[PDB]
Amino acid sequence: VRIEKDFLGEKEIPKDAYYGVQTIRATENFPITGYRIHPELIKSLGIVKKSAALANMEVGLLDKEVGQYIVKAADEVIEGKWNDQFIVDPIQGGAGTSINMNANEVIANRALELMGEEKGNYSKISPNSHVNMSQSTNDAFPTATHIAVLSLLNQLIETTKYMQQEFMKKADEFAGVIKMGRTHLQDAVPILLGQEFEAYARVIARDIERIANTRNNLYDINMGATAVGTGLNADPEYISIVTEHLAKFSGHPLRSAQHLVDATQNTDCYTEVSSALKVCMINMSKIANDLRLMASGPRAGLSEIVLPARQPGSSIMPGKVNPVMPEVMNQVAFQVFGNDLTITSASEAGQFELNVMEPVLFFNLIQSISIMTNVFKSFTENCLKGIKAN
Amino acid sequence: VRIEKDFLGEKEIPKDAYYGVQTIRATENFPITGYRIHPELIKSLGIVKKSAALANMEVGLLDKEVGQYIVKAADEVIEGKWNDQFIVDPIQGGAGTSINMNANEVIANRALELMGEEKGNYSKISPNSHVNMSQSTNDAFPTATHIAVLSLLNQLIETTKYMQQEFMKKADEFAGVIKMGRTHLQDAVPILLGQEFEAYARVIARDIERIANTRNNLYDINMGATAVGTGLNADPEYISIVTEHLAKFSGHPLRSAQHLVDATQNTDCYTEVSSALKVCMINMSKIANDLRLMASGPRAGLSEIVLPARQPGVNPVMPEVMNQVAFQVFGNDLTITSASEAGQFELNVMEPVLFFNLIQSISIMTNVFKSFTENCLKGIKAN
Amino acid sequence: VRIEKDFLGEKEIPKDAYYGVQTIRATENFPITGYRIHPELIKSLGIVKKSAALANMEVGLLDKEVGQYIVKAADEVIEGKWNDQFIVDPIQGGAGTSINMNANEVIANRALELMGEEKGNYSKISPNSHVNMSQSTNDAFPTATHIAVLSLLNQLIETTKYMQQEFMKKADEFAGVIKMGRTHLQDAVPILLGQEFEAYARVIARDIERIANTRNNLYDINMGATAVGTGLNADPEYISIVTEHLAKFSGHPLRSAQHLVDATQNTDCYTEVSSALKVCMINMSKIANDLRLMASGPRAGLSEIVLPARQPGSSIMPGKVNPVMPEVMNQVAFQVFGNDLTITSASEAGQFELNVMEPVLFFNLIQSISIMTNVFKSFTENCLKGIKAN
Amino acid sequence: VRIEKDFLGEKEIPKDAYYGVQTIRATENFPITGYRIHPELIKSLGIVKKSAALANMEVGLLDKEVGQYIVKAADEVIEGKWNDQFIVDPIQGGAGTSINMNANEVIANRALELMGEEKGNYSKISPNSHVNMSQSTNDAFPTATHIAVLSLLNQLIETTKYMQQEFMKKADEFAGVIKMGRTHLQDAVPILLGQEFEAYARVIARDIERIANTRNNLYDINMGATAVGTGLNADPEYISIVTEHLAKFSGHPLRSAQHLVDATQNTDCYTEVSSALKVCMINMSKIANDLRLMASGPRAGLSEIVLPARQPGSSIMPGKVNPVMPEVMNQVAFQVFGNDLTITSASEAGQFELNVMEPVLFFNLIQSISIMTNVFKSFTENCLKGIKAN
Ligand SMILES: [Ca+2]
């Protein structure tokens, strides 16, 4: 039970909460889904504010006492101590303002608490003046995303490389086994089961390439572009220092865009990643369809392979064994195709020097990378490893 | 901590939890999203287990002493006491079995506790023999979904009607106000702002009608069709009783499907809805786009209307979030189409991702129409 | 080789051609697809102007001698005589202006040739002044399309009905044929093949139902809404009489829209049609995929049905006969899904009192309706009828 | 009128036609669209048959006298002599069998006409055995498509580089023109109009970049894979000698696939290209809308630019000039978005060692390429170049 001042009025924020009115206002405007932005987003949002204060202090804009406690409060956010304080819906108006401010206020209050000051006391440490210094919504939020995306994206590469490998092991394990090769679902010449499995592993290889390639256009950021991208009084030293600090703490080869308007209004580095992810899920779905057909039977199917039993067999009907792990892979592809349509749509919704539709674009981008990682990690383990011939 | 027995091995289910091995096995197979199924779906999933019990007691196949406590503990799930217990991922394999079984176990062990029995004792109360009696995955699950859809869907009709109304009032409020009508974004002739608003309000009317028509096909359910549709030993009396029970406890004019095979493999009743939803969000995204352009300025835009300030910079956040829900929906609909296309023979195993989105759409549309009418439409003014 | 005066310059119109400089400019602006607008649209686009002439004379705007020839010259276009003279791209800017002016020039110039005058001389008969009188692009063009769609939509209903019977015939023909009913592509409970074909029949019923209902919202036309919807000099006696002829000569129960601003700026009736078409071709694509699975083999398949062989693809492997007819269905399915996405994007693109993306919309809506009528026709005639149990 | 003998019956092919009974059977099975396959594909289909002959003569599998007349026949096809004789529908079952056989028959009956023989007499030159020797539908048809796409892609890149150029030119032209930079359609800071036309210029560069990288995976062909990908009597000399002939005449750095089984059944080269295309049209549509907003006016708009007039002022609203050329871009944009969804569905359809849905995939992929190149062409020439500030 507390009090905080907003232009709309005053909301009763709990004494526990590190978020303020600016976040509670977003709870009323956007009670759309209920979800919470991905933990890797929050981490990257923390990396951005820490990177900011470190740079702000170094150029003489931020008071070295107040900032020192913003850095420490930001490091706590990087480590995920405060994921229950980020309560704004991923789908939201204002083009990320609410997500940016939810970071600003949580780090603002927690920085006051460490230095022995009250929560909500914004005369001491303001979430706008001190935490959001030398930065807009339109560069913190993007850059955080760029970082969140890349990091998730690297996790996806490894988990996908590991999957690709385990297709090749199963490729040679069935080099000898011989099945009927089929075109138009209609019997052709006999074919080695191992060839089919190499065929899968070569396209997964080909995706891994495409996905990894989509990172390079994510390394260019616009931190310091501020409101539009002309700079609008944005110090060249601040840009350079916070860029280099963002590259350290995040760990990606991050840069500064050669045109900060271009990096602020265009959203093509995202459609690009989502496009590579769609084509990967096109392929895995086909393969998932193959696996389900080859596993068909026992008596009225193809009975070429046997998948690990991962769900209990029919009550009294014998031989009933559903291929649930491929099935779930088909469904994640259906999300990713959709996700990509929403992303395409939100990208087209660009107008002039900003695209205010980023929240849903980034929600679906992150979700795409996340569900793929997980199904690949669950599929390979509880299916690809155990797959045996008949 | 506890121990329960499954064909893979012996997992450790917390004693606080009412879910069993089947749910925790789902947790390892499908840690896809981390989401939970919608409360109204669980309620609906609880309206089916009650209707299933009452009928099997009415035809004598269920022990009336055990079934008595299956019913009452089901009603607890219908009133949302045990929403924490449903912990399977909406996107999942096995065409919904992990959701259905999650109800069976949570209902089973809470039934046990209400007749003073040990949790986990499936010799006393078996989730698959007792709770899942006369019913397969492929009718319990769909029928719950039908009910959960029609129910959620009714809140949307209402919330959209209200929204439609508040547009009609704004069309009256701007009946005299004059603005420049535009085609190709080029100046045409002046028209009345009220007309634009009535144009909007008339399509929202046309939408409400389109949405509402997609309920008809959704009333036809397949409870008692079991796994395929032929029935597989299915007692005709059971079907009749349980359907009538489901019509009472749901609140919808439900019917039993004429062709129980057709009601089990086809999934057009779901793509039909997504289409009515998509089309609504095509109309609303446009309108929102129109509203943002009208609110543009103050010095270098069109400056035709003034939206209530909701959030510090002032930006038109409410029409914006309308646009973004619209994009969500078109994408949800692509997913729903695919999942429906992927169908094979007597069962479309992709229903969970379809039923996850169809529900999501309905839910997020509802929620934004609410917020938008309230924190925007109502307070709109001319400049 | 002729000559005509446009604001850009002078182009040489062949003497054989009944179009003019307005059309040729559009041919130079939009060399995009190279396609021609669908004949039923050319037919319907003439029914519009014929009515517009009839009415404009009846209320005292057009000259009774000149309009006499516009009407008789429009009667020819309705019967298809000048399809060669509609050369403007279906994809075109100007919200369908060039399609409108193609009809106005085609008719005007033909009108002049009947009443012993020269083609090109618009002083006696103008496309803009006489043929396009009491109408802008934004009522003549949609109303044509409305009439086109409905006619092409009537054919699908009949062709889909006929198909739907022949599905039922086969489901009576397979009332006894036992086979394995499958779930998750696994074996379950033995079923009858007629029970499947009845399920195919019964959805296709539900498709015919859904598609039928889309017509209602199409019967509201916006003729006489002219430029915006306020009327802008719209004589109420013209609107009533023009609608009458339109409804009469077209066969449809066409109404007049209660709100001329609504019918001119909203496009939901199209997106409504489209989505019904998408749902239909989902079902069919599934029906296809099943058919092909049933028709697999001979020795490494399911071999549940034998489709009539309609072609050879057996140069490499002699004797192999594939399920081509279901295969083409799946493909026309995949078009309609795409077509639908365009129509969605196009609709959402509407700004204020006119939607300038209508042409690409209608191009896709008409194509969908046509390619469905066609492949349904050929699929029933060259596969469904001769299906036989194994 | 001619007589040719088929399984179904005996069709009456006109004597002046070069297509045979396989082609007319495809005309009756798939009367879907009426479109003809794109001329570059026709041409690319020819380059395939020439290189198939030349190699077959080099290893002595085909008769040198016959092959001589097959080569001369194909070379005429490559210059577009017989584009009229390719009457088959681009959407069709049999995984492209008809499109292949229509080449085989057009080429053979032309070859036979050159050497004095009668058309239809397949004893001398059999389209099936000779013209199509050592090559299946499943490598003849795609390798052509690869070549077709790669030829058509090299065009888009020029037309897009030349477009990007003219953006940069206007970007310098407006360097000192000041306008209001807007976020959320609300006023932000004043900005230079030239800075916007450089954000445009640059994204279009990043598009040229992505687009060109889709060419690599396209240079791997599968020629010699025949039916399944395991060769099936695929003479290693023939393979290599075919590849080099293809790379020669096409003018592409062509390679033989390391794994012909993978190459035959995976279809992710095309989805990768379509993915790029879409992203380009997202970026271009965004730009196209800005241009429509900037040119809005004259008295109740933004009036930031004037686009050259490309169509006459309206009949009802004298001197009203719409942004037609940017409108057609938006529409072609919307095409691709949907064409991609088709392509996506098509690839997904894939089952085992062949994707039978390639026909509607390549139709869309090629269209997207062609229609983009065409709207880019007319847009830079009839809009972007004459763009003037207010
Ligand atoms: Ca989605």
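Per Swiss-Prot, chain D residues shown: 5-394, in order.
Backbone N, Cα and C atoms are what each Cβ position is placed from, and that goes for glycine too.
In Swiss-Prot, the entry for mutagenesis D:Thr101 to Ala states: 7100-fold decrease in catalytic efficiency. Does not result in any major conformational changes. The structure shown retains the original residue. D:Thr101 (mutagenesis position) has a Cβ environment of 28 other Cβ atoms inside 10 Å.
The L-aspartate binding site feature in Swiss-Prot is assigned to D:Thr101, D:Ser140, D:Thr141, D:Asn142, D:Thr187, D:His188, D:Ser319, D:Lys324. Close to D:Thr141 (mutagenesis position) in the fold, though at least 6 residues off in sequence, lie D:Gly98, D:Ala99, D:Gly100, D:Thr101, D:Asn104, each with a CB less than 8 Å from its CB.
Counted within 10 Å of its Cβ, the other Cβ atoms near D:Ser140 (mutagenesis position) come to 28, all protein chains included. Here Swiss-Prot notes a mutagenesis experiment, D:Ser140 to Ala, with the remark: 27-fold decrease in catalytic efficiency. Does not result in any major conformational changes.
According to Swiss-Prot, the experimentally introduced change D:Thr141 to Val or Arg is described as follows: Loss of activity.
Reduced to three states, the DSSP call for D:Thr141 (mutagenesis position) is helix. The mutagenesis experiment D:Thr141 to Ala is recorded by Swiss-Prot, whose note states: 15-fold decrease in catalytic efficiency. Does not result in any major conformational changes.
Taking Cβ-Cβ distances under 8 Å and a sequence separation of 6 or more, the neighbours of D:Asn142 (mutagenesis position) in its chain are D:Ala99, D:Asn226, D:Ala229, D:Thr230, D:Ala231, D:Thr268, D:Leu358. As a published mutagenesis entry, D:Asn142 to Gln appears in Swiss-Prot alongside the note: 3000-fold decrease in catalytic efficiency.
For the mutagenesis result D:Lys183 to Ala, the note given in Swiss-Prot is Loss of activity. Does not affect tertiary structure. Non-local neighbourhood of D:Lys183 (mutagenesis position): D:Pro194, D:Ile195, D:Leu196, D:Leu197, D:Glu200, D:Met298, D:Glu308, each in the same chain, at least six residues away, with C-beta under 8 Å from its C-beta.
Annotation note: D:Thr187 (mutagenesis position) sits in a strand segment as assigned by DSSP. Here Swiss-Prot notes a mutagenesis experiment, D:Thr187 to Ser, with the remark: 2.3-fold decrease in catalytic efficiency.
Taking the Cβ of D:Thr187 (mutagenesis position) as centre and 10 Å as the limit, one finds 24 other Cβ atoms among all the protein chains shown. While the structure shown retains the original residue, Swiss-Prot records the mutagenesis experiment D:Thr187 to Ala with this note: 6280-fold decrease in catalytic efficiency. Does not result in any major conformational changes.
According to Swiss-Prot, the mutagenesis experiment D:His188 to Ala carries this note: 100-fold decrease in catalytic efficiency. Does not result in any major conformational changes. All protein chains included, D:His188 (mutagenesis position) registers 25 other Cβ atoms within 10 Å of its own Cβ.
As a published mutagenesis entry, D:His188 to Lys, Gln or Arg appears in Swiss-Prot alongside the note: Loss of activity.
Under the heading active site, proton acceptor, Swiss-Prot lists D:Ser318, citing a curator's inference as support. Annotation for D:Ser318 (active site, proton acceptor): spatial neighbours D:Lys324, criterion Cβ-Cβ under 8 Å with sequence separation of six or more.
A mutagenesis experiment is reported in Swiss-Prot for this position, D:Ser319 to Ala, and the note states: Almost no change in catalytic efficiency. The secondary structure of D:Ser319 (mutagenesis position), as reduced to three states from DSSP, is coil rather than helix or strand.
Looking at Swiss-Prot, you'll find the mutagenesis D:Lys324 to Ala noted as follows: Loss of activity. Does not result in any major conformational changes. All protein chains considered, the CB of D:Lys324 (mutagenesis position) has 17 other CB atoms within 10 Å.
Other Cβ atoms within 10 Å of the Cβ of D:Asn326 (mutagenesis position), summed over all protein chains shown, number 26. In Swiss-Prot, a published mutagenesis experiment is listed as D:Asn326 to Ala, annotated 22500-fold decrease in catalytic efficiency. Does not result in any major conformational changes.
Secondary structure at D:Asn326 (mutagenesis position), taken from DSSP and collapsed to helix, strand or coil, is coil. Under its mutagenesis entries, Swiss-Prot includes D:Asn326 to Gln with the note: 168750-fold decrease in catalytic efficiency.
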Exercise. Can you name the mutagenesis positions among D:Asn142, D:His188, D:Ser319, D:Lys324, D:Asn326 whose Cβ is less than 8 Å from some Cβ in chain B?
Worked result: D:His188, D:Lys324, D:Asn326
Exercise. Out of D:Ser140, D:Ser319, D:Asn326, the mutagenesis positions in the record, which is closest to D:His188 (mutagenesis position) when you go by Cα distance?
Worked result: D:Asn326
Seminar exercise, completed: Cβ within less than 8 Å of chain A, restricted to mutagenesis positions D:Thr101, D:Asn142, D:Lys183, D:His188, D:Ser319, yields D:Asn142, D:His188
Seminar exercise, completed: Of D:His188, D:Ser318, D:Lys324, the recorded positions whose C-beta sits under 8 angstroms from some chain C C-beta are D:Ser318
Exercise. Taking the Cβ of D:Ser319 (mutagenesis position) as centre, how many other Cβ atoms lie within 10 Å?
Worked result: 22
Problem set entry | Residue from D:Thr187, D:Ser319, D:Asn326 whose C-alpha is spatially nearest that of D:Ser140 (mutagenesis position), among the mutagenesis positions | D:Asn326
